[PDB]
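**Q** Quick one: the structure is below, questions incoming.
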Protein chains: 2
Amino acid sequence: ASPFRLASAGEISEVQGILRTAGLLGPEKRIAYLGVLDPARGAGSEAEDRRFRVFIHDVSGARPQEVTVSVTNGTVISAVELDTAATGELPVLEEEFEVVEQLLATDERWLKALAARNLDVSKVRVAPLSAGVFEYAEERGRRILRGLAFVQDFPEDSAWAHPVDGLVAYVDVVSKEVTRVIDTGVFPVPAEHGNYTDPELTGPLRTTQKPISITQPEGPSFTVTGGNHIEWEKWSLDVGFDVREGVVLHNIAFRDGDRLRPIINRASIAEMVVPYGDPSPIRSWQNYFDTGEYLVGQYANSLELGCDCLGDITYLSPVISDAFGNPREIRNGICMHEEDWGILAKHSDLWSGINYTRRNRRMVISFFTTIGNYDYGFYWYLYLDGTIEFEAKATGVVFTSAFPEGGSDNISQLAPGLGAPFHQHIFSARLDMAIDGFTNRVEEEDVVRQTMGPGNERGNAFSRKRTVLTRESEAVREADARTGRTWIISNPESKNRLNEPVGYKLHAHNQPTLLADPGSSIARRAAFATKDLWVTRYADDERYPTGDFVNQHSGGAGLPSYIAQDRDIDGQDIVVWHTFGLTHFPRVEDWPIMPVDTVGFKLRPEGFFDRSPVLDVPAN
Amino acid sequence: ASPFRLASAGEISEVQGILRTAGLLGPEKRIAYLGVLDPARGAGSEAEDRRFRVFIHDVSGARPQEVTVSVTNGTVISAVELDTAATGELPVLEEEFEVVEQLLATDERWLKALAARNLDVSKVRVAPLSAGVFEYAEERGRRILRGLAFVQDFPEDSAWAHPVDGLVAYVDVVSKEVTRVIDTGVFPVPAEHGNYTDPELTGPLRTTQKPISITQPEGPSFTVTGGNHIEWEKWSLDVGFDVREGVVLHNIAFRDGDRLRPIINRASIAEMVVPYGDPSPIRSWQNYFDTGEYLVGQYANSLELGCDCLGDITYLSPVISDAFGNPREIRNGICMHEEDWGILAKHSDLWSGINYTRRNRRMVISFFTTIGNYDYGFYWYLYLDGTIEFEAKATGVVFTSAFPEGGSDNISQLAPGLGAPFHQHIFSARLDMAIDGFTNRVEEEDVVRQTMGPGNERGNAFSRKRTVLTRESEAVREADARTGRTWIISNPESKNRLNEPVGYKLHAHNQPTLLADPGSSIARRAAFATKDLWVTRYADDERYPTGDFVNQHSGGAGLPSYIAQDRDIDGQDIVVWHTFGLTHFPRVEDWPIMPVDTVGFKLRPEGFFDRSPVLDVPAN
Ligand SMILES: [NH3+]CCc1ccccc1
Ligand SMILES: [NH3+]CCc1ccccc1
Ligand SMILES: [Cu+2]
Ligand SMILES: [Cu+2]
Ligand code: NA
Ligand code: NA
C-alpha cells in the first residue's frame, strides 16, 4: 500500500501494454530507461498515482521520446519527442555493447590496423566507450561510441592484460557506420596474461585461513514490511531501487521516544564519473559516467550468500524492465544485514566505581554493480548512535594501455609493457534533506584560530565560526581540511531542550575534486565534480547533477543551471549535493585484479537529540 | 628465548632486588616508570642482555634518579641523579591522585571557597591535573599538581555532572603545601545528574536487539609462540607492552614467497596530548599528556569477553611494576582476534565469463586505557592485502565546566548550566621504518594539475610529483588535502620486478594540527603537534617526540631538538613521526557518556609486491 514500494513485475507489464497500445513500442523501439517517479510534494491527500518515466530509443534513426505513464490510470500522461543535438543522447543500451566490435570487424581500415599487428580479428574484443563531446562536428546529433581494442588469447583469457594501443575507432551505432579509424603507431601488445584464477599465477592456494562463522540464532533485529520498509533500532526507512541510480533510500527517520523524527527525505548516488588523465589522443577523450551514461542499477550483481554477504542476510530482488518492456528480476540484488561494530561507549570511573561498556552495531544495505572492467559496491550504514554513513568500494580490473618505452608522466607501469593511465572516480551524493521536517538551512563551520593577547593571555584559545548559506549563488562550497571545515544542516524552527536548532553535521573525506583544466570538455560536462558541496532549493525536476541526458551532452546542464536561479535556501526545502572521490595512481598491487579501495562520507547528529540517544542500549 | 619477549614477573622481581641491594629503593623511593629496553642495533651477535630502565622518585624531596639495570647480569649499569628544574619532573604517580584532594581538604582558603558555595567538603572530588609550565616562578623545580573540583552527591554519583567552576588550587605534592587558591567568582554547580546507569535517565532498556554470534569452530587462523610472537596470513610480528606507550609492535614483516620481508621495525603511539581551548584562568593552563605525564599503559583495562572483545579472542596479560617494584599482572589487558572485513576483490567479466569474489579479513590487536574522565581504545589492524592501519577510539566522559550565562565562544552547552570546553586529542605515532631493510627514504607525493595547451590539448591530463626529503632540516612537513598529499617510504636499494624501488604509502586523515598560538607554552611543549610529519635519523635515545620527562618541562625538548642535528635521511635508518588528532567541539549527544569517535592513519603497499599479494586467497 506504500507509495514508496518497489516496482512490481505486474506494474512493468502494464507499462509495456500502455506503451504498445499507444503506438510507442514498435519493433524499432527500445526502452533505454524505465523508473518509478517519486510522489510529489503534498501528495498527503491520499490519492496514490503510480507514475513511470520512460526513455524510448529508435534503432531506425527516428527521434527518441520521453514518456510519462500512470499505471494507476492506465494512461499516457505525456510523450515528448527529443532533439538529441540539443538535450543529449539517451543512455547506452546493453545491446549496443557488441555492436561496436561487430561493426569494426568488417571495416577495411580496422582490419588493416589489426593485420599490421598480426592480430586475428576473431580474438579482438572492443570496449564500447561513451564518446563525450569534442572537436568532431560530424558527431552532433549522432549516436556515437568509441572503441578501444583488447586481445583475448582464448575464450577464458582476461583481455585487459592485452591492450592494443595506438588505435581507436569511432562508430555511429544507428546508421552502422565507422566514422573514423585512428592509428597513431604500433605498440607491442603486452604478453603476460592476467588470469587471476590460473594456478600458475596464484601459486598454491592458502591452507591457513580458518572459518569465521557469523550467525544470529534468534534472527535479525530488523523487520521488513510492505516489501521494502525497514525498522531497525529506532530507525525507519524505505529501500528503493532505480535502474539509473541503484539503491535509493527514502524517508529516513528516527523514533525518538514517541516522535518519528525525519532526517533525510531521499538519499542516492545521483552521478558518478571516471575521468582519465592521459593526454594521448588514443585516450584523452575518455570519461565515462557510469550512472548517467550506462545506468549502474541494470548491471547490479546477484549477490551470493557466504561470498558477497556474510551472516544472517535478508535479500531484496528488484524488478527492472528489459529493452522491450519485459520485467526482469535481479535475484538477490540487495543485501541487508546488521553487523557488530565494536565498542559504542565505555567508561570505568575512579570515583563512582561504576564500570560501563556497550557494544555498537550497524545496519548495512548494499549492492554491487559491474560495468565492463570496473566493479563497485555501494554501502549505506545506519548506526545505533544516529550516524549515517555511505561507502563506495572500488575493485575489478584497472583500465590498461601500453606502457611507453621511456616512461610516462600520466600512466603507471603494472607489468612488462603494460600501463594503467591515471584517473579519478568521482561520486555525487544527492541528499534531499528533511531534518525534523522540511524547513532546513546549511551552515559552513570553520575552526577559528585566536592570537595570544588580551582575553587570551596564554595563547590557548580557539573557537569556531558558522556561516549560513542564504541563497543558491553563495552555496557552492570548497573543502578546507586545514580549518576542519564541515557543514551543518539544521532546522531553525525545531529546537532541542537547550533552545538550540537541531542539526546534523556532514563530515567529508576532503579528497581532491576534479583535476582537469577548467576549460576542458569534462569540466563543463561534470561541473558538479569541481566543488565539494552544492545546496539547491528542492524542485521536482532537478534530479541529477549532470542533467537528464548525460550521453554526448555538450555541458553546463544540471547543477550550474539550477543554482543560477538563485533561490532562497535559508529555512526552506533544500537538497545537498556532495562531491567525493578517489584519485587513482595505479600501483603494481592493483594488478591483475584490484583489492578494494574505499571512499565516502558520514553525517552525525549535532544537537539533534537532547542527550546521547543510546542510553537505553542493554549490556549484551 | 626471544629478546623481544614480554617482561616476566620474575624479571621485575629481580630488578626490585638489584635496586634494593644497591641502596636505590629505600622506603622514601617510588618507581615512577619501569620498562624493558629494546635491543641495540647490531645485537645480532647473539648475546642476550635484558636491560630495564627505571625512573625513581623520592617522596622526601631528594633528587630523583634514572637507573638502567641488567637482569641478565644482575648489575646496575648506570644511575644518574636528575635536576628536575632542568630536565623535567617524573611522571605522575597513581598514589598522588588522592593527595591533591586530601591536602586541600584541610586548607583554610579551600574550605572558605567551598563554604561560600555551601558544599560539604566530604562530597567534593578534586581532579589531579598536570601543571604545565606557566608564569609562576615558585614552581620551577617543584612537583606541582593543579586541582579542579567536582561534587559527588552520593558515592555512586557521576561527579563530572557537577563541576565547581571559578575555583582552582595549585599544590606542591612533595612538601605537602597548597601554594595558591584562586577563586574568581561563584558559579551555580550544575544540578542535573549524569548517571547513565540510572533507569530514570535511560528509560526502559531496549528489548529489540537480537544476538550476533561470532565464532571460529576450528579456532583462529593466527598462532602465538614464545608468549608474544604472532604469525597470521603471511604477517609476522612481536607484540610488546610498555607502561608508558602501551602496546608496541616490533618486527612487522611479511612472508612473500620464501623471503621474510621487513616492513616496520617498531610501531608505537609515543605521545598524546589534550590541549584545552578555554581562555578562562580556571582552565587556560589545562593540557595533559596522557602518555608522557600519566603513562597510559599502567591504566590499561582488563577486557571482558563478549563485552569489550567479541569472537574467538586470545588474550595477553602484560606484567608491569607497581610503585614498590612488585610485579603487577594486567589480566586480559590485550585482545587479539581476526575479523571478517567484507569483500577483498571482486569482478564478473563480460568477455571471459569468469565470476570472481574473495573475502577480506583483518588481524586486530587492541587495548583500552582509562585516565580520569577519558577512556581510549588503541587498535592496530593488519589486512590480507598488506595494509597496516591504526585507529584510536575516544569515549568516556567529557571534561566539564559551568556554562556561563550569556554564552561562550570556547565552551559548548551540554545541559542546563553545564558546559564542555573545546579541546583537541592529538597523537604522535612513532614508526621506526624498515622497508625491506634499514636503508629507507621518504618522498612527499603531490598531485600535479596541468594546464590546457600543447601536449595537453583537451585539458584532461594530470600527474604527480615526488620530492625526496634528504636531510632532517627539510623533513618537517604539513598536510595538503587539496593536492592529495601523501608520503612514500621506500628502499632505494631494493627493487620490484619493474626495477622500481619498493615502498609503502602513508595515508593521513588530514585533521587540523595544534590550534594554540605558536607563542604559547603548549606550542613549545608539544612542538610535534604543530606539524603532520617529521622524519628523523634513528638514534637509540630519541624515543619520544616530547623528550623523556614531559611533566613540567619548559619546552623544546624532543623532535625540534633532534632535527637540529640535520642528519642525512636519504637511504638511511630513519624514523617517521606522524601527528594526527581530533578537534572536539562537544555536542549534546556526547553527554552524559560519549559515543566513540575515531581517528587514525594507514599505510598501504606501493610497489612493494610484484603483483597483488592476495592472489592465493581461497574462495571460502
Ligand atoms: N564503465 C563504462 C566503460 C566501459 C564499458 C564497457 C566495457 C569497458 C568499459
Ligand atoms: N587524563 C589525565 C587528566 C586527569 C587525570 C585524573 C582525573 C581527571 C583528569
Ligand atoms: Cu581506479
Ligand atoms: Cu574530546
Ligand atoms: Na529537502
Ligand atoms: Na628505521
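Sequence positions for chain A are given in Swiss-Prot numbering; the residues included correspond to 9-628, in order.
Method reported for this entry: X-ray crystallography, 1.7 Å.
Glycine too: its Cβ is placed from the backbone N, Cα and C atoms.
Pulled these features from Swiss-Prot for this protein:
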- A:296-307, A:379-384: substrate binding site (BINDING)
- A:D298: active site, proton acceptor (ACT_SITE)
- A:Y382 to F: Loss of activity (MUTAGEN)
- A:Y382: active site, schiff-base intermediate with substrate (ACT_SITE)
- A:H431, A:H433, A:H592: Cu cation binding site (BINDING)
**Q** What kind of secondary structure is A:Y382 (mutagenesis position) part of, going by DSSP in three states?
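**A** The residue in question, A:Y382 (mutagenesis position), is strand (DSSP, three-state).
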**Q** Quick check for you: of the recorded positions A:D298, A:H431, A:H433, A:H592, which have their Cα within 10 Å of the Cα of A:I379 (substrate binding site)?
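**A** Correct set: A:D298.
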**Q** So which other residues, same chain and not among A:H431, A:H433, A:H592, have a Cβ within 8 Å of the centroid of the Cβ atoms at the Cu cation site?
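**A** Result: A:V282, A:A402, A:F430, A:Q432, A:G589, A:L590, A:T591.
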**Q** When DSSP states are folded down to helix, strand and coil, where does A:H431 (Cu cation binding site) land?
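**A** DSSP call for A:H431 (Cu cation binding site): strand.
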**Q** Around A:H592 (Cu cation binding site), which residues of its chain at least 6 apart sit with Cβ under 8 Å of its Cβ?
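**A** Same-chain residues close to A:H592 (Cu cation binding site) (Cβ under 8 Å, separated by 6 or more) are A:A402, A:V406, A:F430, A:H431, A:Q432, A:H433, A:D605.
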**Q** Checking the recorded positions A:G305, A:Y382, A:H592: which ones have Cβ within under 6 Å of ligand 3?
**A** A:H592
**Q** So of A:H431, A:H433, which of the binding-site residues has the fewest other Cβ atoms within 10 Å around its own Cβ?
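**A** Counting other Cβ atoms within 10 Å of each of the binding-site residues A:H431, A:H433 gives the minimum at A:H433.
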**Q** At 10 angstroms around each C-beta, which of the recorded positions A:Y296, A:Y382 has the fewest other C-beta atoms nearby?
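**A** Across A:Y296, A:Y382, these recorded positions, the one with fewest Cβ atoms within 10 Å is A:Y382.
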**Q** Counting every protein chain present, what is the number of Cβ atoms, excluding its own, within 10 Å of the Cβ of A:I379 (substrate binding site)?
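**A** Summing over all protein chains shown, A:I379 (substrate binding site) has 20 other Cβ atoms within 10 Å.
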**Q** Taking the Cβ of A:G305 (substrate binding site) as reference, which residues of that chain separated by at least 6 in sequence fall under 8 Å from it?
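**A** Within the chain, A:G305 (substrate binding site) has Cβ neighbours under 8 Å at A:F249, A:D250, A:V251, A:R252, A:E253, A:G254, A:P326, A:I328, A:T377.
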**Q** Applying a 10 Å Cβ distance cut-off over all chains shown, what neighbour count does A:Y302 (substrate binding site) have?
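**A** Counting Cβ neighbours of A:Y302 (substrate binding site) within 10 Å gives 25.
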**Q** How big is the gap, in Å, between the Cα of A:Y302 (substrate binding site) and that of A:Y382 (mutagenesis position), rounded to a whole number?
**A** 12
**Q** Taking the Cβ of A:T299 (substrate binding site) as centre, how many other Cβ atoms lie within 10 Å?
**A** 28
**Q** Taking the Cα atoms as reference points, how far is A:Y382 (mutagenesis position) from the residue listed as 'active site, proton acceptor' in Å?
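**A** So the alpha carbons of A:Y382 (mutagenesis position) and the residue listed as 'active site, proton acceptor' sit roughly 10 Å from each other.
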